[PDB]
Structure formats: C-alpha cells, structure tokens
Number of protein chains: 2
Amino acid sequence: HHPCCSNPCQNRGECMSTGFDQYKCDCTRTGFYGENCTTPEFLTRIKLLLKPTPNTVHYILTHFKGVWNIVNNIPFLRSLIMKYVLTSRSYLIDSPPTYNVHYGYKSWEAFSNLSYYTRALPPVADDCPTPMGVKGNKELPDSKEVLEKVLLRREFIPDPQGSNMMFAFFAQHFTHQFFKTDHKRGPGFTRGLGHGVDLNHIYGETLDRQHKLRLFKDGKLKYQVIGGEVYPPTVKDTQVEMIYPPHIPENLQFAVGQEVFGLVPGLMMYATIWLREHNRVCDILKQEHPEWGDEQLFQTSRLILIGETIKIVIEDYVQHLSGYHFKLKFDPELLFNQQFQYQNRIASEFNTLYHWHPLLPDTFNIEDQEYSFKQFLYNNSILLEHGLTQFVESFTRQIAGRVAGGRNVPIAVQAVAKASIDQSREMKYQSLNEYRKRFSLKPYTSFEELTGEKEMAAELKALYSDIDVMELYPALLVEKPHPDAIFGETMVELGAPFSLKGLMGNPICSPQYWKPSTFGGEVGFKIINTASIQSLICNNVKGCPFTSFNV
Amino acid sequence: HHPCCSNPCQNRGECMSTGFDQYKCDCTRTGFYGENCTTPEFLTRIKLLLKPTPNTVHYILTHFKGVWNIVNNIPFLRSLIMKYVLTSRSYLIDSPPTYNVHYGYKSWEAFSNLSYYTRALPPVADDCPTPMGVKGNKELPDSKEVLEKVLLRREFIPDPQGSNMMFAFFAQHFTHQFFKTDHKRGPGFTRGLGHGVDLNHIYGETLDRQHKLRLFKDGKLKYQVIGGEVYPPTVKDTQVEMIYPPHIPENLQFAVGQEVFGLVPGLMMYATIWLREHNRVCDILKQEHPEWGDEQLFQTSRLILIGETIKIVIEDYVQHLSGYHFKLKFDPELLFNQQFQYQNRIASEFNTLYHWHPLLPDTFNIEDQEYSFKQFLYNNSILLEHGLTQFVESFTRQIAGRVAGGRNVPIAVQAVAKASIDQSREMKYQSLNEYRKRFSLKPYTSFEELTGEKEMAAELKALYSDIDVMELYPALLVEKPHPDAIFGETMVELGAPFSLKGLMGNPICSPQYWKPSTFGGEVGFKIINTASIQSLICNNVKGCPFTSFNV
Ligand code: COH
Ligand code: COH
Ligand SMILES: *[C@@H]1O[C@H](CO)[C@@H](O[C@@H]2O[C@H](CO)[C@@H](O[C@H]3O[C@H](CO)[C@@H](O)[C@H](O)[C@@H]3O)[C@H](O)[C@H]2NC(C)=O)[C@H](O)[C@H]1NC(C)=O
Ligand SMILES: *[C@@H]1O[C@H](CO)[C@@H](O[C@@H]2O[C@H](CO)[C@@H](O[C@H]3O[C@H](CO)[C@@H](O)[C@H](O)[C@@H]3O)[C@H](O)[C@H]2NC(C)=O)[C@H](O)[C@H]1NC(C)=O
Ligand SMILES: *[C@@H]1O[C@H](CO)[C@@H](O[C@H]2O[C@H](CO)[C@@H](O)[C@H](O)[C@H]2NC(C)=O)[C@H](O)[C@H]1NC(C)=O
Ligand SMILES: *[C@H]1O[C@@H](CO)[C@@H](O[C@@H]2O[C@H](CO)[C@@H](O)[C@H](O)[C@H]2NC(C)=O)[C@H](O)[C@H]1NC(C)=O
Ligand SMILES: CCCCC/C=C\C/C=C\C/C=C\C/C=C\CCCC(=O)OC[C@@H](O)CO
Ligand SMILES: CCCCC/C=C\C/C=C\C/C=C\C/C=C\CCCC(=O)OC[C@@H](O)CO
Ligand SMILES: CCCCCCCCO[C@@H]1O[C@H](CO)[C@@H](O)[C@H](O)[C@H]1O
Ligand SMILES: *[C@@H]1O[C@H](CO)[C@@H](O)[C@H](O)[C@H]1NC(C)=O
Ligand SMILES: *[C@@H]1O[C@H](CO)[C@@H](O)[C@H](O)[C@H]1NC(C)=O
C-alpha cells in the first residue's frame, strides 16, 4: 500500500513515496525538521511558547464587553484589530490551490481545472488498508447508524445565540452561489467556476443565462409585477432553465440566477430582494449618469451588489456568528501593505462543514400558519400569499436550530445528512483529527473530549473504536459547542479561514478595483460602505420591516 | 461624444464621465491630485526627483562590466539586485486584471471571461471624434502606406546584438503557448485560457487533446521512430487536429500540443526537442519512483518542464535580450517576503509588441541549402532530411534580423504586419504616447525623436501629422534602438513587466509549490534549477551540439 497511508508527516509537511515501502517528508517552510517534521527550529520554539491557544483568542473576543465598547470607538484601534483578525487566518489556506479528489499530489491538472472543488487535505490513497489510512477497523460504521445514534433530531434544540430564519435562509442563499455540486461528474466537482462571491445566483453562471435574465433597458433585470409587487420573471418568459417538479404551474416557475432557488420560498424571498436591489441600484446609477448605457449600468450595479454582499457578510452575518464583542469591519485597505492573494478556489471541506441542516426548524412559521416541509418545499404560492413583508417579519421572529451539540438534524432531511457522510467517504476525506492538526488545533484525545458529554461519546466509541478515525462531518455536528454558542471549535477554526479568503480574495477588494470610479463614483462607493442586512430589507421590502440575524 | 476621449487623467488616474459633457478623474493611490491628477503629493515630488530614468538604469546595467563581474560572483548581491529587478517592474501591471476590448471600465465580465486578452489601457471609446481620441485627422493613414514606407525590408538588417535562428524560433515556439488568437471571435480573444506558461503548446489546451497525445505508459507522450530518431506522432495515429495543407504526406503530419506548429520546421524542431525532454524526465522519475503510476509520472514531468521553461526563459532568453552584464536569476524565493500576485492574464498589447517578424531572415540556411519561405513553409521533410543535429548547428550560426530601427519586415509576411496594424485599430488601441505614459516614459515630442533619424520621421510626420497620434505597433518597429541593440526603449519598458509577471506569476513559483516534493523530490527539483538552453539541446539532440541564443 501507499507508504503515506499513516499520515506520518506533521506540521504541514508533505508526504511523498520513495520506493514501494518508504516515504520522505518535505519540511520546507514548516518551521520543523526531522523524519516526520516534528523537531522545532529555534524561532519556532519561541513562537510556540508565546502563541495563544485558539480558545484563548476566542475567550478574549467574547468577553470584556466593556473594553470592546471602547476599542470599537477608536477607529485606529478598530482598524488595527481587524487587521490582525484578517492576517492571522490567511496563512492557513493554500493559494494558488493544490490538491483535489483526484490529485493527492500537486499537478497542473489540479491547478488549472476549475470544475474541481480544491482540497485542504489530500484524499486518503485508494489502496490504504483502512478507510482513514492505517488506524481503525476495515470498514467505517454504517452511516445510517452514525446518523440515527448521534445526528437526528429528537426534541428541537434552538440556537442559544438566537440565530433566526432570516439568518438560516441567508446562509443558504449566499453559500449556494459557490457550493453548486456537479452531480453528473461527482461530489468533488462544482458548477460554480467563479469560485466565490460573483453573484451568479442572481445573474446566472453563464453569459447566455445572464442575457436571458436581463431586461437590456436601464441595466435592469427582467421582472414581473404581481398585485403591485415586483417578483422574478417566469421560466416561460425567460426560457431560463430551473429545477421544478412537474406539478408546478407555469406562473409559479420563477426564473432566477441559480437553478435550484425555486426549491424553498425562503430562497425565493432573498432572490426577489436582491433582484429589487439590483434594479434599485440601476435607478440610482442612471440618476448619477444620464449618459451611461444599459451595459455599463448593468455591470456597475453588479459590482456594487458584490460589494454590498461582502459588506453584509462580514459586518452582520459573520459578526452574528462570531459572537464577538469586537465590531468587525469590511475594509479592503487593511490588506494593502500585507501579503495576500486576491484569488480563491472553493474547498470541498468548506462545502462539507457548511451543511448546517440543523438550522432548520420543525415547521416554517409565517404569520399564523405552520407549514410542514411537505407544504413548504417548492411552494412559492406561500410567498405570493403572505408577501415579502410578512415573510421578513415572521422569519426575523423565528428561531433556528443549534448546529453543534449533536442530535439536531431534522428528520425531514435525514437523507441529506446521510449523503454528507457517504460522499465524504466516497471523496476519501481524511479523519477529523487530521483536519484539526491541519488547522493548528490539538487532536482530540477521546470521544468524551469531542462531545463534552458522556452518552454520545459512548455511542461514537462503539461505532468508530478510535478517536483518530472519527469523521469530520459528524464530528462538527456533535462537537461540544462554545459556551452558549451555535458551533464548536472545529467549525470556527476551519470555517473562518475559508470565509476570509473567499470574501477578501475577491478582485473588488484589490487596490486597482477598490476605488470610487469602479462603482460609478462616490455615490456608488457609499452604497457599498453603508450596506447592511437591515438596509437591504428596508430599501426593497414594502413597509421597511425591521430585521437582523438574531430573534 | 465621450468626455474621456481626450484622455485627460494623467499618472494612472481613472477617467469617468459625469454627464454628457463632463468627466472626473479618480486619483486614488496615484500619488497625485487635482482635476487631471497632475499635482504631485509632497512625498511624490521627492520620489520623482530621486528616481532614475529608465534609460539611466539601462545604461548602468549595460556598462561597468567590472562591477557586474563582482556582483555576479557574490550570491547575496546578485540576489538583492534580482529582487530589485523583479519588484520594480511589478506595480506596472494590473493584477487582478481590468480592461479588455469590450470593457473600458472595470466589470465582472472583463474580470471573469478568460476568453479575452486583457488590456493595459482601455480602448478608445466608440464615439470619439478621431481614431485616437480628439487629436489627429479624421482617418489614420492607409495601413499599406505605413507598412510600405517604414516597415518593409529593403535590405536585410542583421541584429547587431547577435540573435540567431535558435533564438528566433525559441521566441516563436515559447510565445505561441500564450498568444493564440481566436480568429473566429476576433483579435481581442484568445484560445489560451491558461493565460501563461502551462506548456499547452506541448501538452494540448484540452484534456481531450492531451489524452490523445499521451502514451499512457510510464508518463510519456506518444512518438514515432524514423531512421532511428524520435519525432512526434502522426495525425492519423493520434486523431489530433493539426493545421496542414492537403498535400502533406501522412507521416509528415506531425501531431503536437499546438495546432499550428506544423507551419514551420523551426517550430517542429523545438516541439520535437521538448517531446524528448518530457519522456527523458519520465525515465528519470520512473527510476526515482518505481512505485509511481503513469498519471503521476506524466503530471510531475509536466511541472518539471514548466520550471525548466521559466528557468531558460529568464537566464538564457531574457538574459540575452537584455544586453545586461548582470546575471539574471530564476529564484522564486526572492518574492516570498514581497507583495506579489501569483496569477497572470495575457494582455493584448503584449501580443502586439511581440510581433517580431523582422527577426525572420531572407532564407533559412541549413547545412549548405538556402531555403526560401515558399520551400520552408510546412516542409517537415527538411527536418527529417537534415536532422535535429544539423538544424541546431545551422540555426545557432545563422543571424536573425534587427526588430527596431525600421524597414526590416520581410515581404513574405507583409500581410501579417499589415494585419497587426489593422487589428490594433479594430481593437481601438490608444496611441504610442499614451502607452509610454502608462509605462512611466516621457511621450515623444517629435517623429525624429522616435526614430533618431530624418527620413522615416518625415514619412511618418506626413502620414500621421501629430506625434501624439502615432500608433504603438509601427512605432515599436521604427523606434531608435538602444545602442547596438535589437530593440528600442518602448519595447523593453512595456515587454519587461508583461514578461516577468507571466513568468513569476506561475503557480509553481508560489511558496506552496516551490518545494522539492512538488517535483518528485530533490532529483526533479534539480532538473529545474540546472536547466539551460545548452542542456536542453545536449540532453535531447544526438551528438550534443553546442548551442546558444547568439551567433
Ligand atoms: C447553509 C445552511 C443551509 C441551509 C439553511 C439549508 C437548507 C435546506 C433546506 C430547507 C430550506 C432543504 C430542503 C435543503 C435540502 C438540501 N440541501 Co441544504 N441548506 C444549507 C446548506 C447546504 C449546502 C452548503 C449543500 C451543498 C450544496 C451543493 O454542494 O450543491 C446542501 C445540500 C442540500 C441538498 C442536496 C442538494 C443536491 O444538489 O442534491 C438538499 C436536498 N445544503 N437544505
Ligand atoms: C516572436 C517572434 C515570431 C517569429 C519568429 C514568427 C515567425 C513567423 C514565421 C516564420 C516561419 C511565419 C511564416 C509567421 C507567420 C505568421 N505569424 Co508569426 N512569428 C513571431 C511572432 C508572432 C506573434 C506574437 C503572432 C500572434 C499570434 C496570435 O495572436 O495568435 C504571430 C502570428 C503570425 C501570423 C498570423 C496569425 C495566425 O494566423 O497565426 C502569421 C501568418 N507571430 N510567423
Ligand atoms: C476537468 O476534469 C474533468 C474530470 O476529469 C474533465 O471531465 C472529463 O472530461 C473527459 C475528456 O473530455 C471526459 O471523457 C470523455 O471522453 C472519454 C474518451 O474519449 C470517454 O470514455 C468518456 O465517456 C467521456 O465522454 C469525461 O466525461 C470527463 N470526466 C468527468 C466529467 O468526470 C473536464 O473536461 C476537465 N475540464 C477541463 C477544462 O479540462
Ligand atoms: C466570454 O465572453 C464572450 C464575448 O462576449 C462570450 O462570447 C459570446 O457568447 C454569446 C452568448 O453565449 C454569443 O451571443 C449569442 O446570442 C444569441 C443567443 O440568443 C445567438 O443568436 C448568437 O448566435 C450567440 O449564440 C456571442 O456570439 C459570443 N460572442 C463571440 C463568440 O464573440 C463568451 O460566451 C463568454 N464566455 C463565458 C464563459 O461566459
Ligand atoms: C517518524 O514518524 C513515524 C510515524 O509514523 C514513525 O514510524 C514508526 O514509529 C513507530 C513507533 O515509534 C513504530 O512502531 C513503527 O516502526 C513506525 N510506525 C508506523 C506507522 O509504521 C517513526 O518512529 C518516526 N521517527 C522519528 C524520527 O520520530
Ligand atoms: C487638466 O486637464 C485638461 C483637460 O483637457 C485642461 O483643460 C483644457 O484647458 C485648456 C486651457 O484652457 C483648453 O485649451 C481646453 O479647453 C481644455 N481641454 C479640453 C480638451 O477640454 C484642464 O484645464 C486641466 N485642469 C487643471 C485644473 O489643470
Ligand atoms: C467562498 C466565499 C467565502 C465566503 C464565506 C462567508 C461566510 C462563511 C461563515 C462562516 C464559516 C464558519 C464559521 C466561522 C464564523 C464565525 C466564527 C468567527 C469568525 C471570525 O473569526 O472571523 C472570520 C473572518 O476571518 C472572516 O473574514
Ligand atoms: C506570459 C508569460 C511571460 C513570458 C514572457 C517571456 C519572454 C518575453 C521576453 C522579453 C519581454 C518581451 C519583449 C522585450 C522586452 C524586454 C526584453 C529586453 C530586456 C529585458 O527583458 O530586460 C528587462 C529586465 O527587467 C529583465 O527582465
Ligand atoms: C520593399 C519596399 C517596397 C516599398 C515601395 C513603396 C513605398 C516606397 O516608400 C519609399 O521607399 C524609399 C526607399 O526605401 C524611401 O527612400 C522613402 O522614404 C519611402 O517613402
Ligand atoms: C402550497 O402552499 C400553499 C400556501 O399558499 C398551501 O395552502 C397548499 O396546501 C400548498 N400545496 C401543497 C401541494 O402542498
Ligand atoms: C520540401 O522540402 C524539401 C526538403 O527535403 C525540398 O526538397 C522540396 O523542394 C520542398 N518542397 C517544396 C514544396 O518546396
């Protein structure tokens, strides 16, 4: 078998076979040497005794609300801290990207082929003696058993951080521009070739789709007016392909950038809001530039919207997730004297860790009604009937489920949770502990340490035998959450760097783009710099209902 | 008409219309302010007063051989000098890229559509009152008149810098991996979607093409053996599309990565050499790694050859072109503590300036035959008849033509030169002086200053009237050359930043790729770091003939 199956190289060292039965570790720039890159260089010894634990940094940012209220009001200090928040993560992500599902070594194929999700850790080799390498049993536990024992929801567990349905649907809508698995090819492949925040979920992935969605007047996107309300146009009107079941009538087949957004009325809500936003921004640009044509209005509105999106994601969305008392800041300028790559490639593991189906409630509560999954799925009538204003009011009110802590996957999506496990396996993911080490965390020494509890730990011990072969995805869902938090440590430490990279990596954040001229002058620039989840709703939803990501 | 037609914003200010008849310049990070970005900031006045002119720097690098002799043999200094050389040429290229033929403002479409060449300067707006903006006559001069008066060769002018046919054909072979105009779409479109040094001219642009070219045994490329000599495989064996006239015999229809390489036996000489190199490297890696399969042998040899190419281009090819006494060095480590983007997008103007058709001789002198263009085109027989050894010996001793200095484009390719002019105009290129300002040079004040001579200057003055509307492409070919040099200032000052960006931008130069494990261990890494034009020929051409880029 492959001599690297046991994952012998530590500290970001690279493993390579050197004959049938031997390996060598490449310890270049790891700050370690020795056979397995485990012997620290002198500067590394000094860096390691002085480096705070990820859990210490977390504690500082989630306590001392009094000190943070001061820090948050000294612009120079707020800049300084946000600068640290951005750069301390940066070094963890390979950019240019490296591995993928087919390439556990660097290759031009893995670098150049945009159809692959990239990989933060190389796949376990095909001929390893155990699924994870060398440790554990010949087979992993039945995924149905892992699912039923520790993942599935008994009683609904609300998120103690107060995440609402505005948040859950925003997560779903936002991330589905860059997580668009190409099932024809396999779970390690993506249809999102832009690999980030390009808003293809609004504008379409291909130019042909964009052109069918565009009005070609005033930069605007096509729309329809129903009962005086602006909604997306239909499939028959646009000829834009969407996924709908057969029983869905022509008039309820709304056409948006992303093929799957008819699935959920929560997604259609956001699609409608962003469509209105784009056309609202067109109206403003046209007022500033009576001389501009359709094409420039469209393109400039897209860049503004991309900027709005990143702004909202950092300052409301990540802000809410973080539980930080520190006020996060979207400011591209903070990277201008730093080493940073303005490019991104979506990692398979980022897709995997974002399968937050425990956010989903048992029923969807709009106004006085309590819709089941059966009733809610593919039902855009519900949207037309209640309207965006009520959708916003209801979803702002409705609490979402806790993601970590175990046993919170709604039964309605059990098949999806099973697939995340099976497809992790099919893609040959390395173990939870391997991922933890890759992200500068201590491997868990037992199942009780992972869960912080006894009962689930015991189930997991019986299923997996060895903590070092525990799988990444179920571990994220059963991990001991931070105190009163939605997630545990592994989710935060893997998610945050993938997030920073995808947000700041965007070309609009580079010095040649980050200028008022890029966005049609100072007014367009200000739309980006003052954007928020509240203003997005206020500007585009009748009556300007109040909103946020917490209940 | 568009209020930016006159190009009012200086110093890399960005121009934007604010009404029908008004503009605003965006002076962000230019170091200037005021209406047209022409007033310098205090620190800018200083930076201006100190900073040496590009010509003064060229003089220092092409003189004082005694000093350079010391520096070159003192590694720490060589390295510090190369680091300057690399980082000064850097800030000149927009990266992430910006404009293209259809987008004179920044847009997601220009960012993301890899099918365009990018643009260093945006195009002249469609409705401008003159071809170059507002200066000059309503029509630029007949392009045949320009071609015939100042471009066409009367008498062959040899390169006083000593460039040979080995150099001339290396330039053509190498550049044709990234200059691959998609004539079906237009001159501003490329088929080279990798946008750099990916070796698609050897391996194929598509996976479909690569796979038909591969042996699938030991990592190797398919080949044939004719008279005991290894040549590329045929079109019939591989089913790889090549451009060939109907009349060419089955066996001389060589199939290589780049579809046009059967055009010229000079091109097929290098194609064959590089094919041999790839399979030679396979052999070395197979020896190192008996455990490796076909796929990893192939991909690893590919990365090795990419490195080989960059190394040769920097240390042999650019070295020769530069006329420097200083010894350029390929060493990715020199950028590791610098700010640099590991990405490239091929610029249209880089394609344009690289039309070095004056390099071409009047006949192709092999052994004691002197082949006309008519005889040499598409004649792979010549290659088989003489063999690679004679090709190398003959092309090493044959002088190439001077590029700058005027009147040296061979009549045989007059149509290509005319097309360079017409296509510049079709892509709405700004004038020579706009390009010189864009690359930190003073605009020429007269035609005589451009040519350094009287007679062509007068023909040009009569044709164009204003130096400020002189065109880029013809200017490059008529420019006063540097002393005893093949090129003039504008060629060097534009070409150099485009070059080093595309060389160092490659992902193999990034910290996560620049490691021995990437190339199969120390042995593969060493193939790269010891590569030379002489070693390429020595390892792959029978009899190991002497070669170099100069006669
Ligand atoms: C971010 C949180 C989030 C939420 C709130 C959410 C809400 C919901 C929801 C009710 C609104 C339903 C019925 C589903 C149902 C599904 N989800 Co999600 N999903 C979420 C994150 C994801 C992600 C990420 C994927 C992977 C998408 C991909 O790779 O294409 C996913 C995949 C799926 C799949 C497999 C899709 C396929 O292409 O086969 C189904 C089915 N689901 N989900
Ligand atoms: C770098 C030096 C160089 C040399 C030595 C060279 C040598 C020769 C040569 C010698 C046997 C011949 C017969 C030609 C003939 C042509 N070359 Co060049 N070319 C060169 C640089 C270029 C470049 C750059 C282009 C543009 C390529 C593109 O845009 O695809 C080009 C394009 C062409 C074209 C038109 C575009 C096309 O259809 O491909 C013709 C015809 N040629 N060339
Ligand atoms: C990026 O990698 C993708 C996966 O390797 C690749 O898709 C694959 O493309 C190949 C070649 O075009 C397809 O192979 C086809 O042709 C062979 C032999 O001629 C047939 O036996 C196959 O049935 C098939 O029709 C594969 O279908 C395809 N593999 C997949 C999708 O898993 C992409 O082409 C690559 N992208 C780029 C830009 O190169
Ligand atoms: C890369 O940018 C390219 C330049 O615009 C683009 O090429 C263009 O593609 C469009 C749409 O696919 C073609 O226009 C079509 O318009 C109607 C459809 O209703 C048809 O009647 C036309 O025949 C045509 O299909 C343009 O012809 C085409 N322009 C060209 C070839 O120069 C690429 O598609 C863009 N690439 C990506 C990945 O978005
Ligand atoms: C190098 O790291 C590897 C870790 O896999 C070590 O490999 C061996 O060490 C084990 C216990 O120390 C032995 O039982 C085995 O022979 C072997 N393990 C495996 C998985 O085969 C090796 O000791 C390390 N060497 C150094 C320098 O620490
Ligand atoms: C910088 O920009 C140019 C704009 O082109 C200059 O305007 C020019 O002023 C000239 C002198 O009065 C006029 O001859 C001419 O009308 C005008 N050029 C054009 C094409 O309109 C601005 O004055 C200058 N601005 C400043 C403040 O220096
Ligand atoms: C591919 C495009 C990327 C966009 C993805 C956007 C958001 C994904 C959000 C979260 C992933 C999971 C967990 C991390 C979230 C919050 C914890 C702390 C956040 C933090 O420290 O700043 C995080 C800071 O680094 C971010 O800038
Ligand atoms: C797209 C991938 C990039 C590969 C391009 C490779 C080769 C092109 C070679 C030279 C640049 C093009 C035209 C001439 C410009 C400069 C050459 C002369 C002097 C020089 O380069 O030195 C200037 C000094 O700075 C040394 O660099
Ligand atoms: C191979 C060149 C054919 C061009 C002939 C038509 C254009 C003539 O052009 C003329 O050529 C003369 C001789 O070089 C020069 O002295 C003149 O300045 C030039 O205008
Ligand atoms: C569709 O949703 C609507 C709400 O407008 C609901 O009344 C109806 O029962 C749903 N239909 C189905 C088939 O679930
Ligand atoms: C083909 O090249 C060969 C060299 O072997 C030569 O003898 C012959 O004349 C050439 N054919 C043409 C069409 O010039």
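Numbering starts at 1 and runs along the chain as it is shown here.
Determined by X-ray crystallography, 2.3 Å, according to the entry header.
Just so you know, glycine gets a Cβ as well, placed from its N, Cα and C.
What Swiss-Prot records for B:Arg89, B:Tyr324 is substrate binding site. For B:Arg89 (substrate binding site), applying a Cβ distance below 8 Å and a minimum sequence separation of six or more within one chain yields B:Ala496, B:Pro497, B:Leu500, B:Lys501.
Every protein chain shown contributes to the tally, and the Cβ of B:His176 (active site, proton acceptor) ends up with 21 other Cβ atoms within 10 Å. Here Swiss-Prot flags B:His176 as active site, proton acceptor.
Annotation comment: Swiss-Prot describes B:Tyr354 as active site, for cyclooxygenase activity, evidence class experimental evidence. B:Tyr354 (active site, for cyclooxygenase activity): 19 other CB atoms within 10 A of its CB, across all protein chains.
Swiss-Prot lists B:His357 to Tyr (Swiss-Prot position 374) among its mutagenesis entries, and the accompanying note reads: Impairs peroxidase and cyclooxygenase activities toward 2-arachidonoyl glycerol. For B:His357 (mutagenesis position), other Cβ atoms within 10 Å of its Cβ number 20. In the three-state DSSP reading, B:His357 (mutagenesis position) counts as helix.
Annotation comment: Swiss-Prot describes B:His357 as heme b binding site.
DSSP classifies B:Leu500 (mutagenesis position) as helix under the three-state reduction. Swiss-Prot lists B:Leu500 to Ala, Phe, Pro or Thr (Swiss-Prot position 517) among its mutagenesis entries, and the accompanying note reads: Slightly reduced activity.
What Swiss-Prot notes for the published mutagenesis of B:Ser548 to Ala (Swiss-Prot position 565) is this: Decreases acetylation by SPHK1. In sequence order, B:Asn164, B:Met166, B:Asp316, B:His320, B:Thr396, B:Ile533, B:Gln534 are the residues of the chain that are 6 or more apart from B:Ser548 (mutagenesis position) and have a CB within less than 8 Å of its CB. The secondary structure of B:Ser548 (mutagenesis position), as reduced to three states from DSSP, is coil rather than helix or strand.
Over all protein chains present, the Cβ of B:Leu500 (mutagenesis position) has 22 other Cβ atoms lying within 10 Å. Distance noted between the C-alpha atoms of B:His357 (mutagenesis position) and B:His176 (active site, proton acceptor) is 14 Å. Between B:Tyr354 (active site, for cyclooxygenase activity) and B:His176 (active site, proton acceptor), the C-alpha separation comes to 10 Å. Counting only same-chain residues at least 6 apart in sequence, those with a Cβ under 8 Å from the Cβ of B:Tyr324 (substrate binding site) are B:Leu61, B:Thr62, B:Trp68.
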